[PDB]
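Enquirer: The following block contains the structure, expressed as structure tokens.
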Amino acid sequence: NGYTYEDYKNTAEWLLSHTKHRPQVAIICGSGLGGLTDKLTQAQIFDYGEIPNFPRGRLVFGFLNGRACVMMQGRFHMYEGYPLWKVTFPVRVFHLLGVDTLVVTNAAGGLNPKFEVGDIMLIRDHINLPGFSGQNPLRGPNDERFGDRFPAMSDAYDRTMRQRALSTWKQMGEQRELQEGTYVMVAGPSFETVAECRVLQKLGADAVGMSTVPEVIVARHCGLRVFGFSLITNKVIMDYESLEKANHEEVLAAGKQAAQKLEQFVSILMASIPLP
Amino acid sequence: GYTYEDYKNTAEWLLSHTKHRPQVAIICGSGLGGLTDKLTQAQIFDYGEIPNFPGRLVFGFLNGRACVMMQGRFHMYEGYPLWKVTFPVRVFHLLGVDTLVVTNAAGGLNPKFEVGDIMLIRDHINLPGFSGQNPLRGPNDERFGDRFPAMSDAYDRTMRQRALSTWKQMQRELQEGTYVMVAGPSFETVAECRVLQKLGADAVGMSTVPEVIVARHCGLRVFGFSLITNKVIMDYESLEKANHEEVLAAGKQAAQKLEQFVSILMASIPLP
Amino acid sequence: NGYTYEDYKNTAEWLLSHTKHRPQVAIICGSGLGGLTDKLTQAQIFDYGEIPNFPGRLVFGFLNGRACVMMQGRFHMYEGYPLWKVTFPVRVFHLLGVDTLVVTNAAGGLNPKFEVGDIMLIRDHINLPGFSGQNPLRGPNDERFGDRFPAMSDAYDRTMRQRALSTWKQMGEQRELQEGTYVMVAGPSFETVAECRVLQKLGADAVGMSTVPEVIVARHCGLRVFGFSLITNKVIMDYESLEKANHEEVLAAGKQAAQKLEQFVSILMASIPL
Ligand SMILES: O=c1[nH]cnc2c(Sc3ccccc3OCP(=O)(O)O)c[nH]c12
Ligand SMILES: O=c1[nH]cnc2c(Sc3ccccc3OCP(=O)(O)O)c[nH]c12
Ligand SMILES: O=c1[nH]cnc2c(Sc3ccccc3OCP(=O)(O)O)c[nH]c12
């Protein structure tokens, strides 16, 4: 909405002049991935504040397991009051840098009763509840330099990468298996009532969270390959008996507990991404 | 952003610039590009020449019925507020129109639907409406209608019956069901398609519901239909994807059929 | 959000300087509660127009001896108010020292067991505007009000619903107190048959156009919440019917229930924790 094509190009040109790094892969770090940047070789850090036209967090360029990457440490959320054209601005910039693959991670509440806290859910699909009612990051004039006016989302989550994620996990010899299912985005920031949890379950959602879907829609619009996963930080309360309530402290704690596992998994998975 | 006087000024400008007095407004969806080509005594106004208009408005006779056709409609996905999207409907009321015919393209959710099927809209599901994107949001003007209008009778029962009889007197049956509006402009995921099916929607599209709500608010009779341009993808196996090119192509293929159907249907609209 | 913390504080300080009344309970009067203020002792009236930063009247006094402030007239999303205007009074109530919110409304019946005139205790809600971004907490969080990510699963105080059921029983009323899930939709137009079938399948017992925003802001600031719906009409759920939902029937059901609702709320004040 408030960005011109030239604004995206200006940001891209600034980054390309300020780093020799040329990323193939953008990684939008969700809950548990705070310290993924700590595994980079030839790390180069830009605070969002230094970068022209960035919403008012760090961008880190380097090699993860020898793959050229740019990592978003801190992401923008609808609940913070950012319009979706600010939330998704970095994805357009990543395209103009030459990125062809987006890895997106988040925290989610478990709606699938088979899910346990600490489970990693590969995102096979999403339900965009804000999108239905008008909150789609593509709303407004389309620029054909980014992509088509009416892009398909039915193939948003790369089938090959989900297969390679399953095989990678198996070779790490981890105690618990990978989950796979549907992420529903809600705006938040307040957690769901029992009645709302039952709604999202009946809609066929496996996990609920407050991000990711906008970035994926913009990535697919630009032609990026997309892979995503949720850390299941908590089981959403689905009955009136329970005196447990969802809280941010338990989300942070589950993230901290999973951090080493998630970092290792993403690092190893870089080897499985197709070459440019 | 419009005052009552803005609507009135637009209506007065049109009434002074044409001798035509339409009874029927037709909002042309996918496939109806060339419906204006069937008008007698055709008179064209580019949106740009019309005061307060956010494309062309064409006045004339379709099968001898006094009509005004919207060629080009405004969509939520284009970034228009719903008070711009639905502005023409208020104007139509002030011109003396008593009937709105609304057409669109839609994706098939009902597995019985085939590409090229015409679905009479019996009802709608307003997903943007639930969350606040209702064109009536804001102060109500009683000169247009009631603060809290009913929508349960939005799609005129008589016109749906006469549409079925007209169709019979023209290879495939006329479908009938529920249209769900989503904002778009991206097409639905498989999971989203399963949601709209479980909500009981037969067809999905990206328009129409706003105009219908404003039309019913103003007391217009409403008739609508969808051209089923594509079957929405409902399983992960398929390598088929929804695309705008297929929507345009289905529209072009159905155009002669849709134009003939609407033209003949004019004869079935009640007199004022 | 167009209000700063200092704006809420300025409004609260103005009211605290202009009345000696110190309410424990805020009552947001829905359909049928027009005349509840007429039962207050030591009543003191402020027109919204007089009150700094207010987007109707605020009445302070004692209801059955309980210190209360009553909103007569509430702001609705369908009027064009942003939710940060709709819910502004709730923040003010917190700063006045209110610890309990009583919220009332009119609703359409989705549950086929419900009859017109039934009172439904709200056990839970479904926030349809909230899912899509219309949450009154959207924007920067102020920790002086509450947490960035508050839970809503315990929004409707269990104890007050138990005491409401026992209070009802002691009034010896013809019909039982209903209980269930309120779904907020923005309106202002009434639902289609297909939309009524959606809300039923989502598990909603009753539909209306308010309340959920106020509750979310109340819970964010740590208020105890009790709420109920007057069932003004049974929503049309089949194509055969020539009945339509209309505002006149909503007003008429409100008028018919008014004496019953006023008595119920008055008696219930005695059951609120100190
Ligand atoms: O139960 C749940 N309901 C709804 N959302 C959630 C989330 S996500 C979440 C919650 C609080 C703060 C931040 C969060 O995510 C940030 P991000 O990873 O998308 O960057 C966990 N649990 C539930
Ligand atoms: O599968 C589908 N999902 C969601 N919407 C659709 C539409 S409508 C449509 C699609 C692309 C561009 C424009 C469109 O409509 C314009 P209008 O007819 O309302 O003026 C067809 N098929 C699907
Ligand atoms: O069938 C119904 N559908 C949807 N909403 C309703 C309501 S609430 C309502 C209706 C018309 C006008 C105002 C109303 O609310 C005022 P408040 O009590 O929230 O302040 C009753 N019946 C139905």
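Here chain B follows Swiss-Prot, giving residues 4-57, 66-181, 184-285 in order.
Cβ atoms are placed via backbone N, Cα and C, with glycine included.
Below are the features I grabbed from Swiss-Prot:
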type	residues	note
BINDING	B:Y88, B:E201, B:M219, B:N243, B:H257	purine D-ribonucleoside binding site
MUTAGEN	B:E201 to A or Q	Severe loss of catalytic activity
MUTAGEN	B:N243 to A	Reduces catalytic activity
MUTAGEN	B:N243 to D	Reduces catalytic activity towards inosine, hypoxanthine, guanosine and guanine. Increases catalytic activity towards adenosine and adenine
MUTAGEN	B:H257 to W	Reduces catalytic activity towards inosine
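Describe each of these features in terms of where it is and what it packs against.
Expert: Taking Cβ-Cβ distances under 8 Å and a sequence gap of 6 or more within the same chain, the neighbours of B:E201 (mutagenesis position) are B:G118, B:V195, B:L209, B:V217, B:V245, B:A255.
The Cβ of B:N243 (mutagenesis position) lies under 8 Å from the Cβ of B:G118, B:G119, B:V126, B:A255, B:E259, B:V260, B:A263, each on the same chain and at least six residues away in sequence.
B:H257 (mutagenesis position) is surrounded by 16 other CB atoms, counting those within 10 A of its CB over all protein chains shown.
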Enquirer: Identify, in sequence order, the recorded positions in B:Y88, B:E201, B:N243, B:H257 that approach chain A with a C-beta to C-beta distance under 8 Å; the answer is 'none' if none do.
Expert: B:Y88, B:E201, B:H257
Enquirer: From the Cα of B:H257 (mutagenesis position) across to the Cα of B:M219 (purine D-ribonucleoside binding site), what is the distance in angstrom?
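Expert: One finds 13 Å between the Cα atoms of these residues.
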Enquirer: I'd like to verify something. Among the recorded positions B:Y88, B:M219, B:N243, B:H257, which ones have a C-beta closer than 6 angstroms to some atom of ligand 2?
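Expert: Listed by sequence, the hits are B:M219, B:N243, B:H257.
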Enquirer: What is the separation, in Å, between the Cα atoms of B:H257 (mutagenesis position) and B:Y88 (purine D-ribonucleoside binding site)?
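Expert: It is 14 Å, counting Cα to Cα.
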Enquirer: What three-state class does DSSP give B:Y88 (purine D-ribonucleoside binding site)?
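Expert: In the DSSP reduction, B:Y88 (purine D-ribonucleoside binding site) maps to helix.
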Enquirer: Using DSSP, would you call B:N243 (mutagenesis position) helix, strand or coil?
Expert: strand
Enquirer: Just to be sure I understand the break: B:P57 and B:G66 bracket 8 unmodelled residues, and I want the straight-line distance between their C-alpha atoms in Å.
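Expert: Cα-Cα distance across the unmodelled segment: 10 Å.
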